Amino acid sequence: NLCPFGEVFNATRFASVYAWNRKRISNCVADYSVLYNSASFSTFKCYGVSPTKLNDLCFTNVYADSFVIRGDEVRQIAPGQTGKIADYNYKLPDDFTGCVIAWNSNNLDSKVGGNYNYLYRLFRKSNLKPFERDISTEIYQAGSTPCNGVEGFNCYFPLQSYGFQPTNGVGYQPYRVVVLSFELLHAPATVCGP
Amino acid sequence: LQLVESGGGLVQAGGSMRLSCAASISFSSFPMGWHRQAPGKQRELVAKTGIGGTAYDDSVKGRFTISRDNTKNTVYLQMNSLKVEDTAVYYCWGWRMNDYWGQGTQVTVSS
């Protein structure tokens, strides 16, 4: 009946941004006002839809993409952005319709001695297409000499860890992000407001 | 294996020794450190270091010192004031998506 927003927003662990999660939400009633009052969100904006009108709308499905990035990178989760995250990890289209929601998760995702579980992709041959996911771990050839499985200068394992520790500056602290895509198909709606 | 240990052996209580470890893969932004397993006991952390910080087991604080050369992807464990309890198999360790372990090096401290 009620949409399982808790499974996404309150998951004990989030995905690394390079392997960002997508949860298909269907056949349920969604109260986005309650969701807005669910926590102390630092980001809760929408594109192509009005936030305060979400409870009046019906969608065919809703897709919740979720991941962790550092604070300074939240700005990249938006149309028309560039940077390591937008280029190589998670890319929204220029005509994105949906909502971006982000909150500081330093209390959940940082640990003394470092939490290294959250990773990001630092190198890639080309930029991701919108909503593309790349989970490959092939050695990146940044130079003219082929790597052939050997790591070294200009031959990089393409993922790096955030290594969140609890006293990082806020720009280097972990932020959990949920991007809600509201799918409109020429089919009966399955996700409506109250 | 990706982690190659060196050092170890037999020492008297109060003595010292130094363990070394070289990785053939890059642990840049990832942790490297040392674990140990006494006979009939569970393998436990000794020390680790990385961009996330440096942590020691309570029993070795003030006696063991971990260091790391990021350029060579090497990690070291200076073991001072060795105690009989410090006798164990010591493993070089890293984490990069999965755990990486060295071969295991016997350290024996007797009086």
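Following Swiss-Prot, chain A residues are numbered 334-527, in order.
Determined by X-ray crystallography, 2.0 Å, according to the entry header.
Every residue gets a Cβ built from N, Cα and C, even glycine.
Taken from Swiss-Prot, the feature domain 'BetaCoV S1-CTD' applies to A:334-527. In Swiss-Prot, a natural variant is listed as A:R346 to K, annotated with the note In strain: Mu/B.1.621. In Swiss-Prot, the entry for natural variant A:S371 to F states: In strain: Omicron/BA.2, Omicron/BA.2.12.1, Omicron/BA.2.75, Omicron/BA.4, Omicron/BA.5, Omicron/BQ.1.1, Omicron/XBB.1.5, Omicron/EG.5.1. The structure shown retains the original residue. A:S375 to F appears in Swiss-Prot as a known natural variant, with the remark: In strain: Omicron/BA.1, Omicron/BA.2, Omicron/BA.2.12.1, Omicron/BA.2.75, Omicron/BA.4, Omicron/BA.5, Omicron/BQ.1.1, Omicron/XBB.1.5, Omicron/EG.5.1. Here the residue is the original one, but Swiss-Prot notes a mutagenesis experiment at this spot, A:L452 to R: Increased resistance to neutralizing antibodies. Decreases HLA binding to NF9 epitope. Increased binding affinity to human ACE2. While the structure shown retains the original residue, Swiss-Prot records the mutagenesis experiment A:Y453 to F with this note: Decreased HLA binding to NF9 epitope. Increased binding affinity to human ACE2. A natural variant is reported in Swiss-Prot for this position, A:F456 to L, and the note states: In strain: Omicron/EG.5.1. A:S477 to N appears in Swiss-Prot as a natural variant; the accompanying note says: In strain: 20A.EU2, Iota/B.1.526, Omicron/BA.1, Omicron/BA.2, Omicron/BA.2.12.1, Omicron/BA.2.75, Omicron/BA.4, Omicron/BA.5, Omicron/BQ.1.1, Omicron/XBB.1.5, Omicron/EG.5.1. Here Swiss-Prot notes a natural variant, A:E484 to Q, with the remark: In strain: Kappa/B.1.617.1. The note that Swiss-Prot attaches to the natural variant A:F486 to V is: In strain: Omicron/BA.4, Omicron/BA.5, Omicron/BQ.1.1. What Swiss-Prot notes for the natural variant A:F490 to S is this: In strain: Lambda/C.37, Omicron/BQ.1.1, Omicron/XBB.1.5, Omicron/EG.5.1. Where Swiss-Prot documents A:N501 to T as a mutagenesis experiment, the accompanying text is: Reduced host ACE2-binding affinity in vitro.
Projection of Swiss-Prot feature records onto the structure.
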residue	record	contacts (Cβ under 8 Å, 6+ apart)
A:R346	variant position	A:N450
A:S375	variant position	A:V407, A:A435, A:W436, A:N437, A:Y508
A:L452	mutagenesis position	A:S349, A:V350, A:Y351, A:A352, A:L492, A:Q493, A:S494, A:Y495
A:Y453	mutagenesis position	A:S349, A:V350, A:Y351, A:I402, A:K417, A:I418, A:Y421, A:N422, A:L492, A:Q493, A:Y495
A:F456	variant position	A:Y421, A:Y473, A:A475, A:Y489, A:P491
A:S477	variant position	A:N487
A:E484	variant position	A:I472, A:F490
A:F486	variant position	A:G476
A:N501	mutagenesis position	A:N439, A:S443
Any idea which of the variant positions A:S371, A:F490 has the thinnest Cβ neighbourhood at 10 Å?
-> A:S371
When each of the recorded positions A:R346, A:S371, A:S375, A:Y453, A:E484, A:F486 is checked against chain B, which show a C-beta distance below 8 angstroms?
-> A:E484
Mapped DSSP class for A:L452 (mutagenesis position), helix or strand or coil | strand
Could you tell me which three-state DSSP class A:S371 (variant position) falls into?
-> coil
Which three-state DSSP class does A:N501 (mutagenesis position) fall into?
-> coil
